[PDB]
Amino acid sequence: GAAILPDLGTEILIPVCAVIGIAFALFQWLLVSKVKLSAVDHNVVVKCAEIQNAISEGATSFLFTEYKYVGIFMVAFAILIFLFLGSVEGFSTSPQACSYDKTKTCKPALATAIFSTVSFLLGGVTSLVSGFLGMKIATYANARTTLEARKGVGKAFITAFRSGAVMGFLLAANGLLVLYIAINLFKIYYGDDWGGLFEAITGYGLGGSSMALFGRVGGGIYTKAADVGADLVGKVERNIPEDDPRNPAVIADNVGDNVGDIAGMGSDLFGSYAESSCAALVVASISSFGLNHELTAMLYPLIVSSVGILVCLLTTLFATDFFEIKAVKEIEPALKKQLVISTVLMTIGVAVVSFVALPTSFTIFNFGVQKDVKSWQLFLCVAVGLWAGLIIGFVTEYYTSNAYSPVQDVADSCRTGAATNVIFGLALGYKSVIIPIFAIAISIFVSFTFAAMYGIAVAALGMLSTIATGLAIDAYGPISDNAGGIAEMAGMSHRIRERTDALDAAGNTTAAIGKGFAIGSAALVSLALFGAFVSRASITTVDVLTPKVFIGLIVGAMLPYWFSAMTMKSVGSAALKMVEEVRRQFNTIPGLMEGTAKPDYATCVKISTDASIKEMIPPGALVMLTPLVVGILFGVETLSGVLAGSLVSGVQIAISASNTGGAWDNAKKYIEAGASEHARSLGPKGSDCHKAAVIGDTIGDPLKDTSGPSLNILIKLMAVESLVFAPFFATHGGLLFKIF
Amino acid sequence: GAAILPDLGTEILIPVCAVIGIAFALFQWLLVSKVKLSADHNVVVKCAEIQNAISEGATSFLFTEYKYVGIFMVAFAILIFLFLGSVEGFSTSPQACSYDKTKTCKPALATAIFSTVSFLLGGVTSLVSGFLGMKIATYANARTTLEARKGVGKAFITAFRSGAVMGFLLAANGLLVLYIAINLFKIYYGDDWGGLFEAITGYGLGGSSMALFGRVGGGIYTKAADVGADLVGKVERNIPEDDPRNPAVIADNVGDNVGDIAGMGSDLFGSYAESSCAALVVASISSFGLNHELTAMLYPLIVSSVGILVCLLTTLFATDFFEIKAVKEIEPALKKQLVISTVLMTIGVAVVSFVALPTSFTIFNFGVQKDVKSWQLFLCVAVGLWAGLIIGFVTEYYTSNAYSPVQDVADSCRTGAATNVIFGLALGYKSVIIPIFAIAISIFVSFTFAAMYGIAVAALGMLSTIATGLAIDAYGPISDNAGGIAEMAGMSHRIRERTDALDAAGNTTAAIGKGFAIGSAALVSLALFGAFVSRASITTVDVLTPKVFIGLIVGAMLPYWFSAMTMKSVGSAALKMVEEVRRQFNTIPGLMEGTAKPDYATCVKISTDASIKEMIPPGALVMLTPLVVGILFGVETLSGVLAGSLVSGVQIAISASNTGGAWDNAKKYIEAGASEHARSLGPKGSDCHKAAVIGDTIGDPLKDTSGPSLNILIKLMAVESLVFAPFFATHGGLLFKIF
Ligand SMILES: [K+]
Ligand SMILES: [K+]
Ligand SMILES: [Mg+2]
Ligand SMILES: [Mg+2]
Ligand SMILES: [Mg+2]
Ligand SMILES: [Mg+2]
Ligand SMILES: [Mg+2]
Ligand SMILES: [Mg+2]
Ligand SMILES: [Mg+2]
Ligand SMILES: [Mg+2]
Ligand SMILES: [Mg+2]
Ligand SMILES: [Mg+2]
């Protein structure tokens, strides 16, 4: 049946919303351009600009290098997709009867092999763009945030947040518009075969996350090598400020924030958005919506994202125009209110969307069977994801903000040294997983019960329906991070650094939250994808108690540890090289410590560049090859266990690592800020307590910025990869069992 | 058909081998008593006053601890009787056999009562396991010290002999009490072997239940002391490890016995007991138990019987035949024990498989009787036997300072504590790869040949050499105490260097112990899980259903929740300990100088208090989970909980224990300075050394409190779920029956 919203309306609505989000982005970038600076104390404006140029140059330089390799791998992998998928049917041009309706004729598998390759390259390119554009806004906004810190926290908050919003709206609108264009273009060929149309479209999410994996790991190793070395020698060893221009590793540190925390994070979340939409589309494609060619209801997930863009635009105005911050304690609650307002507004918007864009009754594909589902049930599926996210947000704030006991107790444990700081920080992280998991479990149960894999997919998308805002508050953080980096390097007033420090502490929390959303939605979408894989692979039952499934389960559960081993070791080793180099300069460059001689920043940039371009390959190989090796050698049943295991296991370590690192960082920020009697008693900077906090913070650096956040990509990537290659594994896989 | 070995041969063989194991243990204790002492000669007295202090403190805490757990044990036995008694409304009449409708079985109420009995038997045998181990350990520690005056080889021997006393006593005792209980229970049950062995699984629930609290309680006690002592003593005050001026040193050394010995003993007993019981429950409704073939039915105990003899002979090799002259011989001699035992036991299992099984039989396999050949069972127990050896090898590689991973971790101390920790975390994560593969291969091989019986019997294979296993492991804390006593006795520097060498090998040895514990825990839990699914009459555990999946993800979360509790508890107590040690050094005149004596008792009290109180919540989480989920959500959801906690929890268990042990041995590497590289990180007190100590104390709760207790979390929930399966299947799933 039709929805109230006609098919042609939907065709207009979606791009109109994408354009509005892009226009909003441009507008905000315009208001940000009103902060003037140039390299041509006017000396402080000039100095900020030179430091900005050095960071902008370094970030653009690394991404070009990183993206070169990644782009080459993308082209190579696109060839694997075409060959493997095309080999399922012997590269035949013959049409065959539709698997979803034998009375109809469908386009040949070969075309779907071709179009899958096309959508994979689309998604890979859009992912690269997402990280790159993010880096361009951040390296533009950073020094403008620093100058605005002269007028106070509030003002600096606005430019950092407006800019964060520039990244959020661009990335969401562009991801939505590309997906919308791909669908229409593919439709010209596929016609009434919507089954094959949306099967080909799933490459979009595979391309998104493939590129994101390397972006996150690569950028992550770069930034943390620099960060750890800079901090340990400068702060623990040489008793100088954080980001002191005498430190040779500092430019690389600050390039690092843009190259990992921004560019990697942006690709990462684009991957989340693309997989969630694609997962919803495929299940819908062989459900009542796709089978009856009802465009509006078919595109229900895109309509949800369209309204999310508009909802977030409104929400943004509360932080941007309707409120002014005047005190430091207002920063975090303003960020939190962004999540609360969007959640409340999006709940109404999802209700409207479910009312106009769905028929009241319809059927959802449920493992071979059409299940009767009502529109108010679908409303609940997306709403429970959206609300699970907010919960995850509130909980993650509790565990990572220095406004609450857990982090203050972590800081407090520094009084007995580094070892107690770390014991307390590890325990906090472990503790932190409890409620997010229960929230995710509730989303799964609710959405699984109402609408099977479609419901779960749409719950994932629900959690990401407010992605423009989520990205805004997240991207706000590394921009505020660089801003204080620039303030210190430019030799600015202490009052400036105190304000940037307040913005940056809130950005640590907001970064943790962003990881909570990525992990939550990854658990959801991976389960939707897992269930779709099982159908696509003609598995009758994924039975835990068969030898093939179980070995997949326990091996899958180990993958996140193997992956974390590799990334931790990489950062550890490169940071070790970094400490040696920084020590060498402090110890052998005459006048460096006295500020009369300038250090060699390029060498530190090179150390972190060489380690990340090299060391990103094994962890990327582990994730990308696992489904292929398991699918080809052991078959689809074993891969099933691998998908379930990696999901349930990876999510625990992902969460605990991200929150542990977050807690260590803000515990240190709390000592640095000395804003209460307790904080002050752990001070001053340079005290044994502070240096113990720094030890904890630097251990947390690769935890929260390299391994931790990349884990969500491991999970969700192996799941789309498995789905896309499913026909190939089902037909030509399981070799070991076939030859024995 | 039947075996070559007659039922009566088996009835005699099993206790004969136990009593041999006890005799051989009683023997080694006599030899150790040839070393004499009572409270140079100034030293011998001091060593004995120190020993007495440690022995007094160990005994005191266990009585306190065992008092709490014994009372919990009585409370829980009541729940077993009630819940299992309620399945058939406390009827006294027989009913149809759960495994065969066409037959009549003993009433469920009787089985409710015998489960309670075997539970209490298992609890008591678990405390006796822990207690005896503590007795011999606190007996042999000063005796290892005084024979350290006469070189490494001597001290090693009295240490290893004393560890054999524990290994052989626990192994022989656990086997004898089970054998006896089976024979006693068989009086009532008669031909109903299904009911007999369903009752007997209480034994496994008993051992592991009391083990949970002894590992956790004992683990929190020891690491509170350990961390406080090492932080104020070595980091802050620049005084030697185990220095008598440090008020926490008695508590530290008490802790090695109360935790690493007693807790660990209970732990491995539980492993032994659950493994045997799991093999018995599946066999009992297979051709062996249906044809009432007593020999074949008791195949698991016959494997354990020969295991003792094999370990006895293996022991002679390190005790008699060979002698250590260079410290670099210790680690090899201990691994030799593993290799020799694995080789001799491969022969013994083949023999046992040849004489105790029919050539063909059937194994219960989810409703269907599955054809299995005795040569296939041989491979099931052997594959578990060899997976254990592989796990030991890989664990040595990642924890011993004779290889690159640990040496690299030590090396990273040049760049501070932060790099030491990052490198140690990564080593732990990395260390899980091969053990999981070995475990997955054992699972595939044993599952394919013989379903859950095969898996259960692969678990027992990995624990078939448990006497040797416990011997090498118990050797460690004795050696650890031995050097603590040496230093407290003010003895020469060469004494401490010897004991430090012994102590270092014992670190690796403890990591290996944990590998066997986690390896067999994965295997037994999987078999138990499979028996739980049958007993609860679940057709299929389908991962893609809402009930199973939410159980899967929540179960995967449980080991982190558990790790959170046990780490914070150590972190909190050790924070107090540091403040207490600082207080004594900063208030008591003559303390730092050495003209005054510290109050050791305030440190004992801090860790005593913290452990007794803080062991409760993680014990609650583990005991309550199957009850809460089974009653509220049902057997489908609990099935997910069991699978998820298993696959998730072994990862964090392995990584935590190896990271911990690696940090410890990297520290020992620096403290020994036995190479140019080691020496370049020294001397003791250097920045590198202090960074190592930071890492070591972080690894303390990881490897001694949370890590090793994780293996108990997993196997405990599994038997707990199996025991209460009829109850959950009948009266559980409430939330779904209401809404
Ligand atoms: K941040
Ligand atoms: K030890
Ligand atoms: Mg830093
Ligand atoms: Mg930064
Ligand atoms: Mg910074
Ligand atoms: Mg930060
Ligand atoms: Mg950092
Ligand atoms: Mg210690
Ligand atoms: Mg000790
Ligand atoms: Mg010791
Ligand atoms: Mg040790
Ligand atoms: Mg220790």
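So for chain B, numbering is Swiss-Prot's, and the shown residues are 2-40, 67-766, in order.
Method reported for this entry: X-ray crystallography, 2.3 Å.
Each residue, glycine too, has its Cβ placed from N, Cα and C.
Listed in Swiss-Prot:
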- B:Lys250, B:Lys730: substrate binding site (BINDING)
- B:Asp253, B:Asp257: Mg(2+) 1 binding site (BINDING)
- B:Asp253, B:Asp727: Mg(2+) 2 binding site (BINDING)
- B:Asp283, B:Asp507: Mg(2+) 3 binding site (BINDING)
- B:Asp294 to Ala, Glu, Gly, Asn or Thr: Reduces pyrophosphatase activity by over 90%. Abolishes proton transport (MUTAGEN)
- B:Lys742 to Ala, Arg or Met: Reduces pyrophosphatase activity by over 90%. Abolishes proton transport (MUTAGEN)
Fewest Cβ neighbours within 10 Å, where candidates are the recorded positions B:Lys250, B:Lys730, B:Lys742:
B:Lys730
At the level of the C-alpha atoms, what whole-angstrom distance separates B:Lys250 (substrate binding site) and B:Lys742 (mutagenesis position)?
24
Cβ neighbours within the same chain of B:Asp507 (Mg(2+) 3 binding site) - under 8 Å, at least six residues apart:
B:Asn280, B:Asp283, B:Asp287, B:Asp530, B:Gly533
With a gap of 26 unmodelled residues, how many angstrom separate the Cα of B:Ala40 from the Cα of B:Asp67?
14
Candidate nearest B:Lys742 (mutagenesis position) in space, where candidates are the recorded positions B:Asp253, B:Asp257, B:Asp294, B:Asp727 and distance is Cα-Cα:
B:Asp294
Tell me the Cβ neighbour count for B:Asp727 (Mg(2+) 2 binding site), meaning other Cβ atoms within 10 Å of its Cβ, over all protein chains shown.
25
C-beta crowding around B:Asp283 (Mg(2+) 3 binding site), within 10 angstroms:
28
Cα distance, B:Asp727 (Mg(2+) 2 binding site) to B:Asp253 (Mg(2+) 1 binding site), nearest Å?
8
Which one is closest to B:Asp257 (Mg(2+) 1 binding site) in space, judged by CA to CA distance, out of the recorded positions B:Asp294, B:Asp727, B:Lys730?
B:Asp727
Pairwise CA distance, B:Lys730 (substrate binding site) versus B:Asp294 (mutagenesis position), rounded so that it is a whole Å:
14
Among the recorded positions B:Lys250, B:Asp253, B:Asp257, B:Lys730, B:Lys742, which have a Cβ atom lying under 6 Å from any atom of ligand 2?
none
Whole-number answer please: how many Å between the C-alpha atoms of B:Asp294 (mutagenesis position) and B:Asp727 (Mg(2+) 2 binding site)?
18
Near B:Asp294 (mutagenesis position), how many other Cβ atoms are within 10 Å of its Cβ?
29
Out of B:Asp283, B:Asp507, B:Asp727, B:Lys730, which binding-site residues lie by ligand 9, with a C-beta less than 6 Å from some atom of it?
B:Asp283, B:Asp507
All-chain count of other Cβ atoms within 10 Å of B:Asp253 (Mg(2+) 1 binding site):
28
